[PDB]
Amino acid sequence: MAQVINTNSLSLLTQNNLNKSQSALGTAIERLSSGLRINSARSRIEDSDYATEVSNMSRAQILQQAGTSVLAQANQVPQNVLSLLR
Amino acid sequence: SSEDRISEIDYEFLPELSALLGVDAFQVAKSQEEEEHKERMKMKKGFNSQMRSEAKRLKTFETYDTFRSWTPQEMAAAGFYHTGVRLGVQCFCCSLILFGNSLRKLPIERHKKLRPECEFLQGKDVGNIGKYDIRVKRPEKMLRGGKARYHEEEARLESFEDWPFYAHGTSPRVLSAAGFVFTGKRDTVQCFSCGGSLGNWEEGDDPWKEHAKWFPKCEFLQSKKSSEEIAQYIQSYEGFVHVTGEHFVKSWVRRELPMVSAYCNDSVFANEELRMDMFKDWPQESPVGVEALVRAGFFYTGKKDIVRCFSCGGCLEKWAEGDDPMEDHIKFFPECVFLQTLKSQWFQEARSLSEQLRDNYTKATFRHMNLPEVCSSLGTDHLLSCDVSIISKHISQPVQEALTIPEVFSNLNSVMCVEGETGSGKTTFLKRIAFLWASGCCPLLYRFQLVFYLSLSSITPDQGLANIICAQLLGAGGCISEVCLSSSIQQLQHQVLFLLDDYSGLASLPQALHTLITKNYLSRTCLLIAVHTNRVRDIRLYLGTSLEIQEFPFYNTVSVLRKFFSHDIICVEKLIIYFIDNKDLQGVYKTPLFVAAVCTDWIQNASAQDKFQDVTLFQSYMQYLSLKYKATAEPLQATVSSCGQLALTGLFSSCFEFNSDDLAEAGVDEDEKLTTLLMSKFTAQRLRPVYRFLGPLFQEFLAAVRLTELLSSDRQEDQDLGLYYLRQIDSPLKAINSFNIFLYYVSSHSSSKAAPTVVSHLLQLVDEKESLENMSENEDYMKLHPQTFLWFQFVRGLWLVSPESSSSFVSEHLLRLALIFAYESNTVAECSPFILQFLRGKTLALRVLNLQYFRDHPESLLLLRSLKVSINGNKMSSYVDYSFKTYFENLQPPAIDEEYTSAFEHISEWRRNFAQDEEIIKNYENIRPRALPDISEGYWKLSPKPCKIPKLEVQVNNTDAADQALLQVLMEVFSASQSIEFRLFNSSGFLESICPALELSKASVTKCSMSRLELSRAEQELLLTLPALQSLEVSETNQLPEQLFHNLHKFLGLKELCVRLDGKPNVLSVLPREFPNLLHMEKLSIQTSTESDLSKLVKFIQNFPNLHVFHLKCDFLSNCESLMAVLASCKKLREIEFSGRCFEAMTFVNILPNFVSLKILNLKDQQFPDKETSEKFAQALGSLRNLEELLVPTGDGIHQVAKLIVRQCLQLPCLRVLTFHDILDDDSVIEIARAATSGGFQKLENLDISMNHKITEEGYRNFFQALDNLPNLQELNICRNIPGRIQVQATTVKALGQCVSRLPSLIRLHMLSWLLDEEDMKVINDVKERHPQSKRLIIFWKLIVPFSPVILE
């Protein structure tokens, strides 16, 4: 049926839908923000730094992810406001 | 509280917005209504006396945004002036504030619906003179007393007793002192000075200045102030420089309809005289009721019984003869409009010429917009309320002003040529002036009597004046002599406007029209000359001010589309929704020509329901160009090819600035008639030519057309040029992000020949090793679509998190592009080889099963590695991780200098940023529906057993319950998979919610991964009963399953299982001895801080047929030597990954020194301080060959034999990851320069040297100064050694290794103690922007800290 029309083209609404849904990993690290802070141990000379950087490197990578995704979604939430605003 | 609150959203058409926009207009609607109410209450309310006139109301619309739906003209007609608070227009009479335009037609309907008590709608004197109002009103003294009967201020100050409240700023005292006498009308103050009945008074203006400016003959002003003051005030402002008060009295242009509420004249169908064609369709010679539908005031648009009025444009219908409407529309008819209004002799030649000009300009053919016959089939006079922007340029200064239509109409006293693009609105604007000079709806043109509109490209360089006038404006109606026609220009000196069109191609103008445009010393006639942007230099030497026709505002296009597609309004709403998020494409509608093309395509080709409308716009513009230029088809094709070649030179070099040399190289000639539509010669500074096209995106579409006409051409040279310009698209990012719209433009043409070429080029962009560095695209072209910047950052982030998923996204969009090419060109049959070769080994999502390529070609499912699905479920996820301990508690000195404070971000700051991100996500998704997968269309409901996909890895987002509509889809789609993998993260409870789904297809499972959750007895039976299971994985569990886990030891056809656990685990002893099904172990992963192991002494750990992975561990004390003596036994176990002190002294000598069968035994996390035990251990462990990810373990005194260990590791020519842990003697550090790495290891990729203690002497050096072409090290993660090195080693590394490169692969930098001042962060930014990794490189230097920084002051 779709032989003269590019019906499969992503409407930039569905494109944002798969932006949010088909993201890389989801919420495997975003939740540490809520988990870490809320309202004996074995910390030795070498048992204090367990390569904590990658956790922060992954945190910064997914922070860039979140910034980009919420930029795409702050170009899309104003859709609802501006369409009522017409 | 009823009047205080107000609702601006109608719920009749809210489900339509819910269906189109995809979300119910309820939550955001209520929030916006509330916020509008609060700020409307906050803002000032009352009668804005000064700017009560629609002239000032529209003057306040200069700052109004051009992306709207209601036109400023209509907004001011309804009285909604621009208050300035987020477009919050206000009823000037009662302060009814409407923050946003909407449906309910023109703002008057919504005005009445919301607040029907703005006294505006009563008709009494409120002070609402029109937008084109003239201050000089008519002299209608008609009074007892005459000019001179009273001579005192107190004699006539009694008249000002009834002074209206809308003119309170101008106190009656100053007016009386200025000779003004109140009459009784609104403010028609008939001055005591020789009549002088001028008045429209606002607070802050000077009555003396106005009296001088409009009257130089006022005896009162002559007596009060001298002629010097009169002449000084006459120069205060630029207005009617040659018009007295007597011109307006017997003016040949007069009013037609009242302008108190200037909406009953905004439409051309207002008066009966302006509807001659719409009225006299019935010939007078007929014996029928010729004037049946005429005298009623109803405008008739060629439809038999569909007649509408001008009172409110009512739907009074069903007469067909001229009778009463008392048949079907008695009352309560839908969208009622009509009831909203009624229920509540050298000069006589010039006069005749003006009359005939007005009659000809009122004619339909001239008046109607130059829309295509499909568009202009009906009367297109509802678009006359659409104006274009105007900007005046200074004489020499680079200072420009934005003037509205009343401003420009007032200021017409010298030469001001109009400039723009080809057909960009010069003809439309000049016709609008010619028609509003005759329609009476513009009192500002009651001065002009000989407004002239002419096209100068149809005139020979030696023509006359009346000849052209009769041949272009009068037709056969011109028969008067020209003896006094050229004398009427001197008997009416300045009040003569010239709407000169098509002056561009003229150098020697006709002599008769040469004394009126060349010297402005005698005529001083106003000039309005239409000049393309490519020919302004001819006149620019002879201008004081110059007009420009700027971009057509988006609200004009929206208005035109609304007027046209009034029945299929839903399509126009879809278009508006498209352009709301396509912010880059708001300015695409460069021209009413573009608008016309869109309308014609929508009506004809039925492309109204097309998800993309900019492609439709540009394709329709191409169709318009092809249809108009079909006589000169070959010149048009040559021009298109040359200009698209110019675009190929420019955009592919990311350039939009073009000169004569560039245009000549492209192949365009600077003297072609029809190249203006594809080129405009801008004068860049003041005299240097530069070239810009009709639009900045029409140039990209031109590039697309040139590419398709080069790739679809039979000439081999054409094919070579097309392929040469294809090859510059060498990155998938260019095809997906920047040239994505460009390639969609290419694909819009159903090119049968070019589709295989483009598809092969696009699908060849991704191979085993692609030049990903070409994703660094120049920013100037990305500036054309800022959405390209946004999506580029998104794809880049998806790249840094997970290159495989980023590649899946890019490949899915590339396959969508390729399939769009294939299906649009109907070339699927010959694109099948390329498409199949591309899809071989792909890892796309599940939505890709809904493209036609798997219904038309079902077999294609067998080539994809996987088609994974994931549903974004929501839950609180009540968990407790242990990232807080030992990382958010201890070691908290934040000593700093306060010049580097940007390095450390407090946990509060990042939590605030994450909360803002979660807030925007929740705003997006709370209004969103559940968002189930789209499996609606076709293919799935097929009988004859099409195919079975290899992998259907499922991973739901923190969900524990399968909805009635989710579990059905799960069990329907799981059957399609021959190997259903299971990715269950934080899904402690979703197992039994997928138990019905898995029961029907239990065997087809191959892996079940369980990450950081707790299982239940009622669901563990399913996992224990997976017959053809290959794998099961349970990991990241922090608590021992002493009693919560029921039974996981006895599978049915087990091939591998994992019970990984954290905290204080003893998994080698938990799940008691009964392990009936451990028969064909293949892949197990259990990290274990071991507490007991003897339970598995003679157990399965020796019976491993084809085991691959072993993610075991031993940490503190529990019989390490015994456990790893009984566990180090391997027969074919490949991957034996570890995370701590795994081996021991004499219990790692059995087969590891003397075997090969290893793949991913990893030793990254090894650290123990004992010396002699490590010294007496590492004589064993020998060498292996099939190993791939062997990393180096720890040991303080281990180096003496670890040098021999790495010497044997040199005999492992299949490794890719390595660590080189904890070398201390610093004399064996030279051994690992050519040991393993460099000296061998042909395919090493990763090399992490995390937390070393003795990289101070050479260390880093051998890895940065002795590389010598080791070109596969893609991940060199070298964390620093704050307790083991000094500093300047890093600087030397940056100076040497980075400069020498010598490695086409590397990875980013390290952190945890290192920061410097802000001046050289710009230096490192510039360095990042230097080498080609600029647009991909991120330098990780920010530490998200839980401590507030403390300055060491």
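We're sticking with Swiss-Prot numbering for chain B, so the shown stretch reads 7-350, 395-1403, in order.
Technique stated in the header: electron microscopy, 2.9 Å.
Just so you know, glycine gets a Cβ as well, placed from its N, Cα and C.
Among the mutagenesis experiments that Swiss-Prot reports, B:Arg11 to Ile is described with the note: Strongly reduces production of IL1B in response to bacterial flagellin; then associated with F-15. Swiss-Prot gives this note for the published mutagenesis B:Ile15 to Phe: Strongly reduces production of IL1B in response to bacterial flagellin; then associated with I-11. Annotated Zn(2+) binding site per Swiss-Prot: B:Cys315, B:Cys318, B:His335, B:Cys342, in sequence order, evidence recorded as sequence analysis. The feature domain 'NACHT' is assigned by Swiss-Prot to B:464-759. The ATP binding site annotation in Swiss-Prot covers B:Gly473, B:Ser474, B:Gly475, B:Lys476, B:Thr477, B:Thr478 and rests on a large-scale study or a structure entry. Per Swiss-Prot, mutagenesis B:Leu840 to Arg is noted as: Strongly reduces production of IL1B in response to bacterial flagellin. Among the mutagenesis results in Swiss-Prot, B:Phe844 to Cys has the note: Strongly reduces production of IL1B in response to bacterial flagellin. The residue drawn here is the original one. According to Swiss-Prot, the mutagenesis experiment B:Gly847 to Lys carries the annotation: Nearly abolishes interaction with flagellin. While the structure shown retains the original residue, Swiss-Prot records the mutagenesis experiment B:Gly847 to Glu with this note: Strongly reduces production of IL1B in response to bacterial flagellin. Under its mutagenesis annotations, Swiss-Prot gives B:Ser857 to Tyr the following note: No effect on production of IL1B in response to bacterial flagellin.
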Residues close to ATP site centre defined by B:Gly473, B:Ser474, B:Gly475, B:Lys476, B:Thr477, B:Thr478, Cβ within 8 Å:
B:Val438, B:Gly470, B:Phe479, B:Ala580, B:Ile599, B:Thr641, B:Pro642, B:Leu643
With a radius of 8 angstroms around the mean position of the C-beta atoms of B:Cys315, B:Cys318, B:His335, B:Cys342, what other residues of the same chain does the Zn(2+) site pick up?
B:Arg314, B:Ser317, B:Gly319, B:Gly320, B:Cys321, B:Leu322, B:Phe339, B:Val343, B:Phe344, B:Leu345, B:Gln346
Residues satisfying Cβ distance under 8 Å from B:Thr477 (ATP binding site), sequence separation of at least 6:
B:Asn420, B:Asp551, B:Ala580
Near chain A by Cβ (under 8 Å): which of the mutagenesis positions B:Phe844, B:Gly847, B:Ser857?
B:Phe844, B:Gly847
Quick check for the class: what is the C-alpha distance, in angstrom and rounded, between B:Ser474 (ATP binding site) and B:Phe844 (mutagenesis position)?
37
If you run the three-state DSSP split on B:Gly473 (ATP binding site), which class comes out?
coil
Cα separation of B:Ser350 and B:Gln395 (whole Å), the pair that brackets 44 residues absent from the deposited model:
50
Would you count the other C-beta atoms found within 10 angstroms of the C-beta of B:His335 (Zn(2+) binding site) for me?
15
Can you give me the same-chain residues 6 or more apart in sequence from B:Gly473 (ATP binding site) with a CB-CB distance under 8 Å?
B:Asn420, B:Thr641, B:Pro642, B:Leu643, B:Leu727
Going by Cα-Cα distance, which of the recorded positions (B:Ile15, B:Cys315, B:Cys318, B:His335, B:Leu840) sits nearest to B:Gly847 (mutagenesis position)?
B:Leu840
Out of the binding-site residues B:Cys318, B:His335, B:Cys342, B:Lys476, give me the one sitting nearest to B:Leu840 (mutagenesis position) by CA distance.
B:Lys476
Name, in the order they occur in the sequence, the residues of the same chain whose CB lies under 8 A from the CB of B:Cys318 (Zn(2+) binding site) and which sit 6 or more residues away.
B:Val343, B:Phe344, B:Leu345, B:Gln346, B:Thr347, B:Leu348
Which of these recorded positions is closest to B:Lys476 (ATP binding site) if you go by CA atoms: B:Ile15, B:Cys315, B:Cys342, B:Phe844, B:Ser857?
B:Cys315
By CA distance, which of the recorded positions (B:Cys342, B:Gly475, B:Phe844) lies nearest to B:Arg11 (mutagenesis position)?
B:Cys342
Out of B:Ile15, B:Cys315, B:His335, B:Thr478, B:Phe844, point to the one nearest B:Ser857 (mutagenesis position) in space (Cα versus Cα); all of them are recorded positions in the record.
B:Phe844
